[PDB]
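Student: A single structure is presented below for examination.
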4 protein chains.
Amino acid sequence: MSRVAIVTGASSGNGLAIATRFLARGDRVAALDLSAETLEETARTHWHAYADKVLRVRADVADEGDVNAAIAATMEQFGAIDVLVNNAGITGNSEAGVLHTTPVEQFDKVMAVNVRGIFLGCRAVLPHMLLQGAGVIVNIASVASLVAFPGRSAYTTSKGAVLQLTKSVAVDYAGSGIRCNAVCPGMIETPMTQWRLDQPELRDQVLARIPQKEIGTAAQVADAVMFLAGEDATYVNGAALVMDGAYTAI
Amino acid sequence: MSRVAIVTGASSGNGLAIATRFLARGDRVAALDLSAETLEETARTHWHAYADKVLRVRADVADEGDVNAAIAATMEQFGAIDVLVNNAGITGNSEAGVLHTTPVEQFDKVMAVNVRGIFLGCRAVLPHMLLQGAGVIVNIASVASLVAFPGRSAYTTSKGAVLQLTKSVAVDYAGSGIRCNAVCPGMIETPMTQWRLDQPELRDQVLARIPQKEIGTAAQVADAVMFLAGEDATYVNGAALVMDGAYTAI
Amino acid sequence: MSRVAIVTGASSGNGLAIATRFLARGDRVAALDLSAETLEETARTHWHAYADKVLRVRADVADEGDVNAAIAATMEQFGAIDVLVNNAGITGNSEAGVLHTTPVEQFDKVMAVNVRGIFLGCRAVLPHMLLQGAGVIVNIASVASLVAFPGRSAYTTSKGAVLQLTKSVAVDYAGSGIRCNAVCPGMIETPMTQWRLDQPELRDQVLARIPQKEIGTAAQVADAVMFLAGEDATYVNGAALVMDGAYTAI
Amino acid sequence: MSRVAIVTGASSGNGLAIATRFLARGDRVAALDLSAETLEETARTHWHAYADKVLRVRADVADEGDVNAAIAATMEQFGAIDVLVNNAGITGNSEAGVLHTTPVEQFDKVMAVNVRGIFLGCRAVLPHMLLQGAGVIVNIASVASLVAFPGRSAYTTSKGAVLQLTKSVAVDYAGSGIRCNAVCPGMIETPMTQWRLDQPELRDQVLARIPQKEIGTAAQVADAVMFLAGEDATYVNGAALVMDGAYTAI
Ligand SMILES: NC(=O)c1ccc[n+]([C@@H]2O[C@H](COP(=O)([O-])OP(=O)(O)OC[C@H]3O[C@@H](n4cnc5c(N)ncnc54)[C@H](O)[C@@H]3O)[C@@H](O)[C@H]2O)c1
Ligand SMILES: NC(=O)c1ccc[n+]([C@@H]2O[C@H](COP(=O)([O-])OP(=O)(O)OC[C@H]3O[C@@H](n4cnc5c(N)ncnc54)[C@H](O)[C@@H]3O)[C@@H](O)[C@H]2O)c1
Ligand SMILES: NC(=O)c1ccc[n+]([C@@H]2O[C@H](COP(=O)([O-])OP(=O)(O)OC[C@H]3O[C@@H](n4cnc5c(N)ncnc54)[C@H](O)[C@@H]3O)[C@@H](O)[C@H]2O)c1
Ligand SMILES: NC(=O)c1ccc[n+]([C@@H]2O[C@H](COP(=O)([O-])OP(=O)(O)OC[C@H]3O[C@@H](n4cnc5c(N)ncnc54)[C@H](O)[C@@H]3O)[C@@H](O)[C@H]2O)c1
Ligand SMILES: CC(=O)CSCCS(=O)(=O)O
Ligand SMILES: CC(=O)CSCCS(=O)(=O)O
Ligand SMILES: CC(=O)CSCCS(=O)(=O)O
Ligand SMILES: CC(=O)CSCCS(=O)(=O)O
């Protein structure tokens, strides 16, 4: 058995762990990211044993042309699309902090990548999943879809849209064999957050708000994705699986 | 006495009821909408008693220049901005239905008006509220911020972002004297929904999902906004006030 | 118009503020609490001007007999019951902390007052409101209905039940003219909690978790109750109105 | 390996699927239920292949003495308690419908089994889990913890308490190595529900409110429990995993 999974933001962090997990299970993966060079370096160092089973596609998820071509390339190469994991996401730069001082260009960029990218990915894959009569979509949202992360306004805003888009696809397509759920990770150690977590004071600060008193990992994010993408979640649809050491429970 | 409120989407529906209510209580209003012509007609038929206490400003909330100029005009005319009611919103045309068949242009327009417009409105008024040491923002979200409306994916997506943007401003600015909350209306009779609700068979399908078995009004939306904007809600911050006849409680 | 409101836990804190506000508005109030002596002293010092417009009734809300007698006495004296405010509640003693060390007796007591008491109150007033074809119920829940308060397990547990009971009544009776909503206060200064906040280090610790950087008051809880009990909230049903200075928004 | 799991309400429905699942994977189970005869009949027909690895304990979860003795017997027989699955639950009889016509005895029985039962089980196992420095608790709640089930007031009320108790345990004990989460199933076919589901009229009515247009199964509930109980959910704490075919997403 070998499902076809598309994973965005696949060259590092959560996306890399997710793509490797699908590969380790025997699935075929279309790994999409911004740099063809980085994708090849990732393939040589992390996906060496899978070589052929992973199709590396350069694509900016915020671009309709790139996304449509990536889905067309996936269909040409593997012949179906069973799972779509919309993982690509950005926080916005050092200036995308509180609302009033975040540059208009940064708000737009964060919304384009984090939300429009997910809309475009789903829009490109649904016709194929519909034809198949079955398909699974896992969106990587965040606890910021439920509570606001201080000093990260654009990001928080974008994640509220990710959660509702998730529920929208579930409601409109559950009757047609599609499953759509979101993982809502709390604080996870990745290249996106490493800058903050590397500073004792900031790390202590966020840990103070995590009852579990630990920072999550990309492997734990991949665990949740694999659960939502498989046979053990056939009745889970339109749901948010929060994986945050109880951060949102207080 | 008199507060200064900026109300977007003020020439009709909820926006009109909201603007008229602030005026009736003795406040001054900067009424922003897309058409100078319609704004004048509205001012003549609904706001004649208040004359100059209402500043009619043509503005597309999705446009940074229009919003910045509207805020500057409000400051010039009234001297402060005490309340911002981000009411303007669109559903998307008849093709903005389920996700896969919604025109990309429609998804971008709905996100631009419903979310970017709210970011731009808050980005422009916050600097002024901060210097005043007090400010209140009421965002008109929707129960679609909490559950998905079937066949209205872009709209549902945008409202998820509005609710989170609301919590973001509350979390980042509560300490500086700012209040930001959202009203989440269920089905309300307005120019935006009139077409559907006019048909008994369509109204009936909507009513079946409302335990109260009644369609809401613009007057009730205005009631919730006045509550959230005034002195009886000084400890309400970062909250969603759902007004849907129990639609979301089932 | 003079409405008849039954207010539980009326001799102190939120309940005292609520009863007082109904009286000041011209309504008649049946003030219920545990001690007739305390109620009379409360009546002499806070309700003097109203005299006969407030019926003081001794009642343990957890006791079916007391509740039924209190509703019968209200009908006899005033002839109708328009509003019921289920405010009475307890936190449990210093031993009702984390789950495993809370005495079974304390868990049972907290649940009986905070939950069974609300069930009994609603059960006793609903037949009358149904006959009147109109009635409003406001339950005083807590943000503990949505997130957990560390070291207050029984209390947190009880409030989850209050929130769902609220939703249950709204769904089953909204079509019959009944409205049922819940206020969910965050940290408020009242005798029930006014001992943790009293100690500088604790209050300070509490404030660090409230973005608005302030403790709420019973006057603000009364403000929310009045909104939910009246004419400005006719389409609000099955909702939880959070009043916490953005405590739950992060 | 070989964990020790306590599963309440283990003789039928979800509890039986959960119990069997732990056994099939090589874990040892203390199966608790109301009738020793039924547990033996079950041990005979469903667990015939594990004999010794499953300890049958008659116990009314609502009874502190029964619960304490059941935990004593599990420790004595197996030596530890690694997982507790609080599955036992009742809906109330035909008279436990809307709140006002719910016999007080039924409301009390539903709260004692569905809520006090969980408090007691958790109170009984937590000292041991803490001594071990590790432990996982999975509570079976319901979508009724989030929305109200029409005509099932006591049930709905109880499930709101279960969700918050879950968050309470997670928040107070996550730092001590304990995990506590809840599964919130939608409509599942079990002996507790077949009455309704069987009747064509009712099933259709139910299916109409489920976007996925299918009823859940005990096997799917066990799938969710195993996920929350194992190594793939080490960073999931204080969470509610909704499994309802999108029922709560609309
Ligand atoms: N780290 C955390 O605390 C945490 C918590 C919750 C969710 N997440 C999510 O994890 C996801 C993946 O990132 P990560 O942090 O796990 O590792 P990461 O940040 O190192 O990698 C993120 C990936 O997204 C890619 N990407 C960015 N914009 C893109 C675009 N327009 N098109 C295609 N690819 C693009 C980047 O190149 C990168 O490979 C993000 O969506 C993030 O929101 C992280
Ligand atoms: N009617 C409901 O059931 C309901 C429920 C929840 C929220 N709302 C919100 O109410 C708000 C107002 O609509 P309504 O239904 O009350 O009345 P309406 O739909 O008749 O009017 C909406 C107003 O928004 C204005 N507008 C649209 N785009 C704009 C832009 N780019 N810049 C400035 N103004 C713009 C329109 O011109 C119009 O005046 C919307 O945000 C809508 O989402 C309505
Ligand atoms: N103080 C806060 O921050 C806050 C926040 C949210 C909700 N509440 C709720 O307010 C309610 C009342 O307490 P408070 O803190 O507002 O004021 P308070 O604690 O000063 O007064 C509580 C009242 O409840 C009465 N009472 C207790 N048990 C009773 C019973 N069995 N029958 C009848 N009356 C009884 C007490 O005598 C007292 O008059 C409780 O339900 C509490 O959960 C308080
Ligand atoms: N059926 C559904 O759609 C659904 C959905 C969500 C949650 N649940 C929960 O599943 C649980 C069990 O019911 P089911 O439908 O899974 O299977 P079921 O109804 O066939 O079996 C329920 C079990 O609970 C046991 N039980 C009842 N009271 C008990 C007590 N006081 N002490 C010990 N055991 C007791 C019964 O004897 C029986 O073995 C309940 O808590 C129910 O709320 C069911
Ligand atoms: C919402 C959340 O968990 C934080 S997302 C922003 C992480 S960072 O870039 O500020 O380190
Ligand atoms: C109901 C609402 O606020 C917008 S979502 C439904 C749009 S329409 O189909 O009623 O035109
Ligand atoms: C604080 C509150 O709203 C009631 S629950 C906590 C009670 S105490 O521990 O502050 O006495
Ligand atoms: C159906 C369910 O999840 C529990 S609430 C309804 C119980 S019954 O009416 O199907 O017996």
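Along the chain as shown, residues are numbered 1 onward.
The header says X-ray crystallography, 1.8 Å.
Heads up, the Cβ atoms here are built off N, Cα and C, so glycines get one too.
According to Swiss-Prot, the record shows the following:
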type: ACT_SITE; residues: D:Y155; note: active site, proton acceptor
type: BINDING; residues: D:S12, D:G13, D:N14, D:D33, D:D60, D:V61, D:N87, D:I188, D:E189, D:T190, D:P191, D:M192; note: NAD(+) binding site
type: BINDING; residues: D:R152, D:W195, D:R196; note: 2-oxopropyl-coenzyme M binding site
type: MUTAGEN; residues: D:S142 to A; note: Retains weak activity. 120-fold decrease in kcat
type: MUTAGEN; residues: D:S142 to C; note: Loss of activity
type: MUTAGEN; residues: D:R152 to A; note: Almost loss of activity with the natural substrate 2-KPC, but does not affect activity with 2-butanone as substrate
type: MUTAGEN; residues: D:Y155 to E or F; note: Loss of activity
type: MUTAGEN; residues: D:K159 to A; note: Loss of activity
type: MUTAGEN; residues: D:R196 to A; note: Almost loss of activity with the natural substrate 2-KPC, but does not affect activity with 2-butanone as substrate
type: MUTAGEN; residues: D:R203 to A; note: Slight decrease in catalytic efficiency
type: MUTAGEN; residues: D:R209 to A; note: Does not affect catalytic efficiency
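Provide an account of the burial state, proximal residues and distances for the features listed.
Tutor: Here the Cβ of D:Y155 (mutagenesis position) has 26 other Cβ atoms within 10 Å, regardless of which shown protein chain they belong to.
Sequence-distant neighbours of D:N14 (NAD(+) binding site) (same chain, 6+ residues apart, CB-CB distance under 8 A): D:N87, D:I140, D:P185, D:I188, D:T190, D:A218, D:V221, D:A222.
A coil conformation is recorded for D:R152 (mutagenesis position) in the three-state DSSP classification, outside any helix or strand. Within the same chain, the residues at least 6 positions away from D:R152 (mutagenesis position) whose Cβ sits under 8 Å from its Cβ are D:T91, D:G92, D:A96, D:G97, D:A144, listed in sequence order.
For D:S142 (mutagenesis position), the same-chain residues lying six or more positions away in sequence with a CB closer than 8 A to its CB are D:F149, D:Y155, D:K159, D:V162, D:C184, D:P185, D:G186.
DSSP assigns D:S142 (mutagenesis position) to coil in the three-state reduction, outside any helix or strand.
A sphere of 10 angstroms centred on the C-beta of D:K159 (mutagenesis position) encloses 30 other C-beta atoms.
D:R196 (mutagenesis position) falls within a helix when secondary structure is assigned with DSSP. Counting only same-chain residues at least 6 apart in sequence, those with a Cβ under 8 Å from the Cβ of D:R196 (mutagenesis position) are D:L202, D:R203, D:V206.
Reduced to three states, the DSSP call for D:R203 (mutagenesis position) is helix. Cβ neighbour count for D:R203 (mutagenesis position) (all protein chains, 10 Å cutoff from its Cβ): 15.
All protein chains shown were included, and the count of other CB atoms within 10 Å of the CB of D:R209 (mutagenesis position) stands at 16.
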Student: State the count of C-beta atoms found within 10 angstroms of the C-beta of D:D60 (NAD(+) binding site), not counting that atom itself.
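Tutor: For D:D60 (NAD(+) binding site), the count of other Cβ atoms within 10 Å is 18.
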Student: Between D:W195 (2-oxopropyl-coenzyme M binding site) and D:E189 (NAD(+) binding site), what is the CA-CA distance rounded to a whole number of Å?
Tutor: 10
Student: Quick test of your reading of the structure: among the recorded positions D:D60, D:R152, D:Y155, D:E189, D:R196, whose CB sits under 6 A from ligand 8?
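Tutor: Those recorded positions that pass the cut-off, since their Cβ is under 6 Å from ligand 8, are D:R152, D:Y155, D:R196.
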Student: I'd like the number of other C-beta atoms within 10 A of the C-beta of D:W195 (2-oxopropyl-coenzyme M binding site), please.
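Tutor: The Cβ of D:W195 (2-oxopropyl-coenzyme M binding site) has 11 Cβ neighbours within 10 Å.
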Student: What is the separation, in Å, between the Cα atoms of D:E189 (NAD(+) binding site) and D:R209 (mutagenesis position)?
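Tutor: Given the Cα positions, D:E189 (NAD(+) binding site) is 15 Å from D:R209 (mutagenesis position).
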Student: Drop a 10 Å sphere on every Cβ of the binding-site residues D:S12, D:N87 and tell me which sphere holds the fewest other Cβ atoms.
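Tutor: Selected from the binding-site residues D:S12, D:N87 on minimum Cβ neighbours within 10 Å: D:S12.
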Student: Scan D:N87, D:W195, D:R196 for recorded positions whose C-beta lands under 6 Å from an atom of ligand 4 and note them, or write none.
Tutor: D:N87
Student: What subset of the recorded positions D:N14, D:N87, D:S142 has a Cβ sitting under 8 Å from a Cβ of chain C?
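Tutor: Near chain C, no listed recorded positions qualify.
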